[PDB]
Amino acid sequence: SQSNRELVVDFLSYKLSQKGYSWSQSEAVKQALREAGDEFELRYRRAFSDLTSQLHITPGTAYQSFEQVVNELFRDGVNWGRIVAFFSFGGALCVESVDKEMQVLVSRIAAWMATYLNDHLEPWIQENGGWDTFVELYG
Ligand SMILES: CCCCc1c(-c2ccc(C(=O)NS(=O)(=O)CC[Si](C)(C)C)cc2C(=O)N2CCc3ccccc3C2)c(CO)nn1-c1ccccc1
């Protein structure tokens, strides 16, 4: 149970409840990410909703859709905004999965997110002041 895993789970659990799904499977960091994710989704509502709906999620295409969006997202480098988009995207992927009755994808998307965070985002996060800097700038 890594810190990145706990962050992904708090974000996804929040997002699923915000979208009508009751449960399940720092607090300052978590609250900041919840708010930044809400702000991102409201800022790009229509285009964000079109992106996720247009993917047409299936247990077999979910990973490639995730990989393709994430890869394109961090093409020109990492920044706090794109990290917010990544959590938001993953969040939209989980709700979409529960909406379409493919709830088996929820913990799968959680793993792919925790893995991508640990492997390709943790260094940059540390080099750009850690999560405490994110709470200051976005929370
Ligand atoms: C899940 C959404 C990913 C969005 C994204 C960004 C990006 C990421 C962040 C932002 C952004 O606004 N960052 S910010 O720092 O200004 C956020 C500030 Si808030 C106070 C709202 C957290 C905009 C952009 C961006 O280029 N956008 C805005 C978001 C959006 C949503 C749906 C479709 C297109 C766009 C265009 C990029 C560029 O890397 N590529 N992509 C992308 C990748 C694959 C397919 C389609 C689009």
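Sequence positions for chain A are given in Swiss-Prot numbering; the residues included correspond to 2-26, 43-44, 85-196, in order.
Method on record in the header is X-ray crystallography, 2.1 Å.
Just so it is clear, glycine is given a Cβ too, placed from its N, Cα and C backbone atoms.
In the three-state DSSP reading, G138 (mutagenesis position) counts as helix. A C-beta separation below 8 Å, combined with a sequence spacing of at least six in one chain, links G138 (mutagenesis position) to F97. One mutagenesis experiment catalogued in Swiss-Prot, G138 to A, is accompanied by this note: No heterodimerization with BAX.
What Swiss-Prot notes for the published mutagenesis of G148 to E is this: No heterodimerization with BAX. In the three-state DSSP scheme, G148 (mutagenesis position) is classed as helix.
Around the Cβ of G148 (mutagenesis position), the number of neighbouring Cβ atoms within 10 Å comes to 27.
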